[PDB]
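Engineer: One structure, pasted below without further comment.
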Amino acid sequence: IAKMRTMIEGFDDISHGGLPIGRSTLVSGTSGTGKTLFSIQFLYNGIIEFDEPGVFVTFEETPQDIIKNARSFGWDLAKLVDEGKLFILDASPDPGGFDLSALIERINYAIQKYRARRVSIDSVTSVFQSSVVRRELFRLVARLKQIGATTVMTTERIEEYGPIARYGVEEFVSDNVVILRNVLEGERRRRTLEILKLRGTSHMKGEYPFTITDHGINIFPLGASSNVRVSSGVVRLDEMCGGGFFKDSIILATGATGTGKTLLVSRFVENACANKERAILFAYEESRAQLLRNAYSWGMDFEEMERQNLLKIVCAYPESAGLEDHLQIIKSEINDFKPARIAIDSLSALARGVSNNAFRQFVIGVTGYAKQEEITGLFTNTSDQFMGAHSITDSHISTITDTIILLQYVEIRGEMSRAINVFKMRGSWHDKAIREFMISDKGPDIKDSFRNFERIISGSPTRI
Amino acid sequence: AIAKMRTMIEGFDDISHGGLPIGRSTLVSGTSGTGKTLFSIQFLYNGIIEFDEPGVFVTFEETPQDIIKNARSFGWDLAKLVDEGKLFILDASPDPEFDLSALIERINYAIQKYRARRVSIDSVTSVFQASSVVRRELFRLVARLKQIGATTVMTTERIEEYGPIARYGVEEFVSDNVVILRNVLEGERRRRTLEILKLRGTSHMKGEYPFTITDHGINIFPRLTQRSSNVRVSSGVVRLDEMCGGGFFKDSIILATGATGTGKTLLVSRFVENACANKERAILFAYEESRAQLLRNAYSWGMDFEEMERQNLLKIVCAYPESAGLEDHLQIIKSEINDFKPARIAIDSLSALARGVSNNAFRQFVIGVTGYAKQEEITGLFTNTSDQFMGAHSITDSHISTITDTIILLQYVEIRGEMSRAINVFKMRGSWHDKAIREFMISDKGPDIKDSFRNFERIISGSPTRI
Amino acid sequence: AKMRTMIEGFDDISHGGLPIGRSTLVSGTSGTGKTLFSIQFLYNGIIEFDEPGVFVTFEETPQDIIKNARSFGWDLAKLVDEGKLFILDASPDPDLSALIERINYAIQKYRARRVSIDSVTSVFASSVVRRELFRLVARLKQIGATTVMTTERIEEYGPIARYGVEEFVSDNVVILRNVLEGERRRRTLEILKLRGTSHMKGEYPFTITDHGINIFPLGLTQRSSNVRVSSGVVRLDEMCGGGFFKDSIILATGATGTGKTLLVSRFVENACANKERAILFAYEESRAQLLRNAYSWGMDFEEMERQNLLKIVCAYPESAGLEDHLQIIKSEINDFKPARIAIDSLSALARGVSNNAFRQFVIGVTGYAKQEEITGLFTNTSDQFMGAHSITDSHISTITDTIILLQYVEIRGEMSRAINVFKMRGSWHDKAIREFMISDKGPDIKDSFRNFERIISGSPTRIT
Ligand SMILES: Nc1ncnc2c1ncn2[C@@H]1O[C@H](COP(=O)(O)OP(=O)(O)OP(=O)(O)O)[C@@H](O)[C@H]1O
Ligand SMILES: Nc1ncnc2c1ncn2[C@@H]1O[C@H](COP(=O)(O)OP(=O)(O)OP(=O)(O)O)[C@@H](O)[C@H]1O
Ligand SMILES: Nc1ncnc2c1ncn2[C@@H]1O[C@H](COP(=O)(O)OP(=O)(O)OP(=O)(O)O)[C@@H](O)[C@H]1O
Ligand SMILES: Nc1ncnc2c1ncn2[C@@H]1O[C@H](COP(=O)(O)OP(=O)(O)OP(=O)(O)O)[C@@H](O)[C@H]1O
Ligand SMILES: Nc1ncnc2c1ncn2[C@@H]1O[C@H](COP(=O)(O)OP(=O)(O)O)[C@@H](O)[C@H]1O
Ligand SMILES: Nc1ncnc2c1ncn2[C@@H]1O[C@H](COP(=O)(O)OP(=O)(O)O)[C@@H](O)[C@H]1O
Ligand SMILES: Nc1ncnc2c1ncn2[C@@H]1O[C@H](COP(=O)(O)OP(=O)(O)O)[C@@H](O)[C@H]1O
Ligand SMILES: [Mg+2]
Ligand SMILES: [Mg+2]
Ligand SMILES: [Mg+2]
Ligand SMILES: [Mg+2]
């Protein structure tokens, strides 16, 4: 069964070629899921990408309303209509029998007049305002199939995980069914598109995070490397990794609050700017001011990094939006800036309230996108327990990370001294010595290891 | 690229990025006592009292006097607006003893008889009260109103929460924009959370945003744009300032964690006083101790709370963490800060408000309190009691240590059958701090930071060993 | 403006009472205290405000209302023949227009200001109830008479009405609930809404006693003095710097058989011997058992009981709900008017109840004690007999001003105990883990363990 490209980023991969040709697809979902956007972004692509005219049957929205709605996306549905490459067939009774019979002929007329191959009726539910519905639908879908033109059927649902329709007859009548959801994750909303089935061929089974933006529906499917050494900004740290960090690697700094992750990030961001290489600093824990000021405590003028167009500080709250939204805001700035290296301080912040699965998917997306663009990225994680921590991360996301720089507090006599350690180094040698290091106005200072101490991991070492 | 209209609702203009769609219908569904009628009333008042535009109010149940009377609670004299020819309570009430085209034709009269731009129909559910019998009628009114080019604010009712957005499960798709008012209650507390479900053609803030009804209307709660300085402020203990490398930073969040009765409430007392000694304003929010017990306890430390109370340089606001929801609590703090306008704030204790509240809802509070404290350049010291007295593995059980700049970890140390304490600056952002677990004693002159336990091992545990 | 209902608490929750000239809807399950509220609402305004009240019945006979009123010691008979109260029967002998007709008439024969209708459910129909409701409601508002309309319900957290039309049909809606917390019940009044003026939100625990509805709201505005009181143990008085505080809350925490009941009893004797009144709320031991162990400690409770100085009340932690328990506490406190109150124990009362429902009770008795210049010592038994890292499993150590720590210490194959003043709000205390032995004449607080390490773990190590 041949398929038609929708030019919707992600959807072509989720359906494996797009939607089955000369067949009607069902796109049901709650209010404000992006059903009408999925229909106005369908045809919108088949004109400015394959020059194949399109028809839009509206059952409530006026031809001017949709013309004004697509104006937010930057699309001109008025120029496409006047250019004869689009036609909005109004089905709204201007203030039950021959309605279908008539409307069907009005569609066949336009479809057979504009030489169009893609149609979309939105919404079929509103028109019916079971046996009559599921029955009078077959005729529409049948007649739609007779003119051999793929179409999109916009339907609405009350519950989010309840019925996949409204009358229970919207389904078992369509060949292909796509479901748009706006799942409420406590207080945050997460839209997920899932193809329930596609009569004929195969596709991606399950849910896939998407978002509406200036570019339209941006769906993200999950199922979609030189030995060049790079400096970290710390002389002694580059030696503990056997040269430095790999150009195409994911460094991860972990340890309790006040360990020095934010310090390592600052130097791993300034070192770039020092070598005519630009870098992005994704702040979430503190503001730009505090970064500049606290950064200024150790030198590295973060102001000159902005004037040289080599440093971009993006600060925003970890609950300001949802992972799907956050990930989009990340990749976006990366493309606009083209940074040599990025930095998320911190990951633990984005793991607050979000579900582990939704987090794991996020880290994979960010890391994956960063790894498949030759962009060296460092990620910070704060350990819940400041001492005695038996896990590097409580999110179980270490396998994704390539390097691990573990920081921890050491109780020496009656004082608190931190201890830097290269936990692992993928594709290189690393120092296996738990070295101690202080923090001064000139940044980090690595020294000797605790060779004459015991139970260093615990956080309460013992002398010999 | 869509004409937006400011609602002048504290927050609502930040959620939709401008307000509501111009010349379009907006649905505001929700249960009884959610704030549907208030919202609509505030949509008119704000609309007329600022931009100078005529509003129409289509009442169904309540009479054109009730709205005028109820609205007076927030200091809104409709009498001045009803007589000045700005507002008009178009009565559509069933007589105390399906003509949609009728009202639709009557509504156009007032709209055109005032040269409007805003309208609001209270509970269009009371007309129909057949899903198809409603959608057709609903669509007609919204469609008709659309040609008028006036922004309509609908109001529907909801039977059960976390289910249908309306009552007939059709009204949502009958309007262009759908705002859902919620009054979800966790246990025995309530929480008002407004959300924009949809907004055809434009962008908005997705998800649920906490709000509260007050005597100033609906107050919604929506950016990491604050300031920072190297200005240092005293903590009230010279020994402590030396441990912080001069004293606490002015614009920063200080968290003092430790077991029950370690000196957290002591450090607060000495912190709320150093403001009063420098002729600076300071507020104290007590959620455990009482103004009597607080003032008394503090007097055994040569601190005259009563004196500073009368010098208008100190405010003690005692209240129970289970008295109201986390949303109200936040508004109170913000209100007391906008009224007294202090340079130092003190929440005793953060652990008190975390009791019987979801960590996520509680994190939001700390972000709301801390955030509003940093942007206003107000030094905030927060107290947190650990669930474990000795052997504390994590710094906070609520996990809010990544949101604090300075941390002062107090704890007990079983030393030779005795029970001493030990103050320590765990971390200090943009400053050097003493990294030593120094022993201290309490007395009639406050704290006493002495030497460290240099000849002791496993100090953090609770039971130190001799080396 | 609102009309003071003079109901224990409700006047605070409603921030005054019921809006004057507006009908307030009161709905709940069968046995939530609807009729009572409607009755107590009228009897108050008549007996105090001197406001004629009219009661409309539909299923209950006028000879039953006055028959049930005698249960709370209310004489409706007098009020009937006196013309202060009038009961209008609208229950057909074994239509809507004639109701308000007779109602409006009966609201003028006595110049009535309060009206109570029970119920607006037995009268009924689809939207008819949503049409027949406005008729009465609008008619009552025309006569500016504060009405107490009722509603019926089958679900506690389901619909707010039996039709779901009267919900948003009124202005002020109050919801009563008889929620089943496992095997026991919990009455909770709540004000859903009130168009015009502010009010308290959320649920509020209420009880039904022989004095009507007793709702316990919220308000931390008591007093605090430096008056020192004894504890019964001389050395225990010196470890607090001159004994306990009159205006203070003391807590005795430890495993099982540390000396909590021994230290409780001694606290009740000192009050008695000082010619002061004391009450013991025993929930674990029994009268006969408490009278035995006490005699085995040198103190006699019979003597102190016969001298009307020591009241002893024992019950089961599952006998009734927290709201009921609190009532008996507040109730038995007033009548006896003690100088010292002792609860043994808060642990037994925590078991089965929820942590949130438990704290509320602890904030009730705690608050009520401190707000009555009465001293309170509360016993809490820990779940771990050795190796506890929390003072309470319910985390109520922030509510207590003084804490006593009793723990076992395995010392050379012997299981000795240890007293220690953990904290003393506004006083100096001894910061030492003093060993103590229990015997005939009560407890013997001896020396501490200066030659022992890690004593707070249960199993220390002698360091010579
Ligand atoms: N430019 C934009 N930026 C962000 N979000 C947008 C933008 N344009 C539209 N949206 C979002 O996409 C959705 C648009 O509604 P759409 O008409 O696509 O959905 P629908 O499923 O047809 O809903 P309805 O039943 O209300 O018609 C809304 O959730 C809206 O917030
Ligand atoms: N000017 C300075 N001189 C010396 N040490 C400093 C200076 N400024 C900060 N520090 C040290 O650096 C620490 C902060 O390091 P950093 O900001 O990297 O912490 P972090 O591990 O990221 O913690 P968080 O979880 O709060 O983000 C402070 O605790 C302090 O000891
Ligand atoms: N006048 C005094 N002299 C000596 N020690 C005192 C004096 N007043 C109080 N203390 C000690 O200091 C403690 C005060 O504890 P504070 O309330 O400051 O700390 P906290 O940890 O916040 O307490 P809580 O857990 O009750 O909130 C008392 O428990 C007592 O041990
Ligand atoms: N005459 C006595 N001589 C010596 N010890 C005694 C005597 N009477 C009681 N005890 C001691 O007192 C202990 C009981 O004390 P108490 O009843 O106060 O315990 P508790 O800490 O309240 O524990 P629980 O409530 O779980 O029983 C006994 O286990 C015993 O060791
Ligand atoms: N070339 C190398 N020389 C020395 N050690 C190496 C080298 N490559 C890898 N390693 C060590 O092996 C670790 C990774 O081994 P790997 O098989 O990936 O383990 P795992 O599956 O547990 O992550 C590195 O972190 C490092 O310690
Ligand atoms: N002055 C006020 N202060 C605080 N809350 C108020 C005030 N006036 C009204 N309210 C609250 O407003 C709510 C009524 O909102 P309303 O506009 O009637 O919405 P709805 O129709 O959805 O119930 C009630 O919960 C009431 O307590
Ligand atoms: N004299 C009394 N003392 C204590 N409790 C009582 C007394 N009389 C009734 N009760 C309790 O209070 C309840 C009050 O019920 P009522 O006011 O009729 O409410 P409803 O109309 O919702 O059934 C009774 O069902 C009973 O459990
Ligand atoms: Mg649509
Ligand atoms: Mg960090
Ligand atoms: Mg305190
Ligand atoms: Mg006992």
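So for chain C, numbering is Swiss-Prot's, and the shown residues are 19-112, 122-151, 156-250, 254-498, in order.
The header says X-ray crystallography, 3.0 Å.
From the backbone N, Cα and C atoms, a Cβ is placed for every residue, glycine too.
Pulled these features from Swiss-Prot for this protein:
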- C:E77: active site, proton acceptor in CI (KaiC 1) (ACT_SITE)
- C:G49, C:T50, C:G51, C:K52, C:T53, C:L54, C:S89, C:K224, C:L225, C:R226, C:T228, C:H230, C:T240, C:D241: ATP 1 binding site (BINDING)
- C:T53: Mg(2+) 1 binding site (BINDING)
- C:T295, C:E318: Mg(2+) 2 binding site (BINDING)
- C:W92 to F: Increases photoperiod in presence of KaiA and KaiB (MUTAGEN)
- C:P236 to S: In kaiC4; extends the period of the circadian rhythm to 28 hours (MUTAGEN)
- C:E319 to G: Low phosphorylation (MUTAGEN)
- C:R393 to C: Decreased endogenous ATPase (MUTAGEN)
- C:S431 to A: Increased phosphorylation in vivo, does not restore rhythmicity, hexamerizes and down-regulates operon. A single phosphorylated form occurs in vitro, accumulates in presence of KaiA, arrhythmic in vivo. Not dephosphorylated, even by KaiA (MUTAGEN)
- C:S431 to C: Arrhythmic (MUTAGEN)
- C:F470 to Y: Shortens the period of the circadian rhythm to 17 hours in reconstituted KaiABC complex. Increased endogenous ATPase (MUTAGEN)
- C:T495 to A: In kaiC14; induces an arrhythmic phenotype. A different group shows shortens the period of the circadian rhythm to 14 hours, chromosome condensation periodicity is also 14 hours. Constitutively 80% phosphorylated (MUTAGEN)
Engineer: Using all protein chains shown, find which of the binding-site residues C:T53, C:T295 scores highest when you count other CB atoms within 10 A of its CB.
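Structural biologist: Compared across C:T53, C:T295, the most Cβ atoms within 10 Å surround C:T295.
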Engineer: Sorted by position, what residues of the same chain at least six away from C:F470 (mutagenesis position) have a C-beta under 8 A from it?
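Structural biologist: Same-chain residues close to C:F470 (mutagenesis position) (Cβ under 8 Å, separated by 6 or more) are C:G293, C:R451, C:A452, C:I453, C:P477, C:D478, C:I479, C:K480.
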Engineer: When neighbour density is defined as the number of other C-beta atoms within 10 angstroms of a residue's C-beta, which of the recorded positions C:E77, C:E319 has the lowest density?
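Structural biologist: Output over recorded positions C:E77, C:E319: least Cβ neighbours within 10 Å is C:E77.
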Engineer: Please report the Cα separation of C:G51 (ATP 1 binding site) and C:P236 (mutagenesis position) in Å, rounded to an integer.
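Structural biologist: Taking the Cα atoms only, C:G51 (ATP 1 binding site) lies 13 Å from C:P236 (mutagenesis position).
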Engineer: Chain B sits near which of the recorded positions C:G51, C:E77, C:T240, C:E318, C:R393, C:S431, counting only a Cβ gap under 8 Å?
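Structural biologist: The recorded positions close to chain B are C:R393, C:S431.
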Engineer: Pairwise over C:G49, C:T50, C:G51, C:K52, C:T53, C:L54, C:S89, C:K224, C:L225, C:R226, C:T228, C:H230, C:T240, C:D241, annotated as binding ATP 1, what's the top Cα to Cα distance to the nearest Å?
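Structural biologist: Greatest Cα separation within the listed binding residues comes to 35 Å.
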Engineer: Would you mind sorting out which recorded positions among C:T228, C:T295, C:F470, C:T495 put a C-beta under 6 angstroms from ligand 11?
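Structural biologist: By the Cβ criterion, which requires under 6 Å to ligand 11, the hits are C:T295.
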Engineer: Using a 10 Å radius around its CB, how many other CB atoms surround C:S431 (mutagenesis position)?
Structural biologist: 21
Engineer: If one looks at the chain holding C:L225 (ATP 1 binding site), which residues at least 6 apart in sequence have a CB under 8 angstroms from its CB?
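Structural biologist: C:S32, C:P37, C:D202, C:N203 - these are the non-local Cβ neighbours of C:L225 (ATP 1 binding site), listed in sequence order.
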Engineer: Based on DSSP, name the secondary structure state of C:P236 (mutagenesis position): helix, strand or coil.
Structural biologist: strand
Engineer: For C:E319 (mutagenesis position), which DSSP three-state class applies?
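Structural biologist: Assignment for C:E319 (mutagenesis position) reads coil.
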Engineer: Name the secondary structure element type, per DSSP in three states, that contains C:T53 (ATP 1 binding site).
Structural biologist: helix
Engineer: I'd like to know which of the recorded positions C:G49, C:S89, C:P236, C:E318, C:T495 has the most other Cβ atoms within 10 Å of its Cβ.
Structural biologist: C:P236
Engineer: Report, in whole Å, the straight Cα-to-Cα distance of C:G49 (ATP 1 binding site) from C:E318 (Mg(2+) 2 binding site).
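Structural biologist: Cα of C:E318 (Mg(2+) 2 binding site) to Cα of C:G49 (ATP 1 binding site) measures 32 Å after rounding.
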Engineer: Select the most exposed residue of C:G51, C:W92, C:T228, C:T240, C:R393, where exposure means the fewest other Cβ atoms within 10 Å, treating these as the recorded positions.
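Structural biologist: So among C:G51, C:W92, C:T228, C:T240, C:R393, the recorded positions given, the one with the fewest Cβ atoms within 10 Å is C:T240.
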Engineer: Please identify, among the recorded positions C:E77, C:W92, C:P236, C:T295, C:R393, the one with the smallest Cα-Cα distance to C:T53 (ATP 1 binding site).
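Structural biologist: Nearest in space to C:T53 (ATP 1 binding site), counting only the recorded positions, is C:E77.
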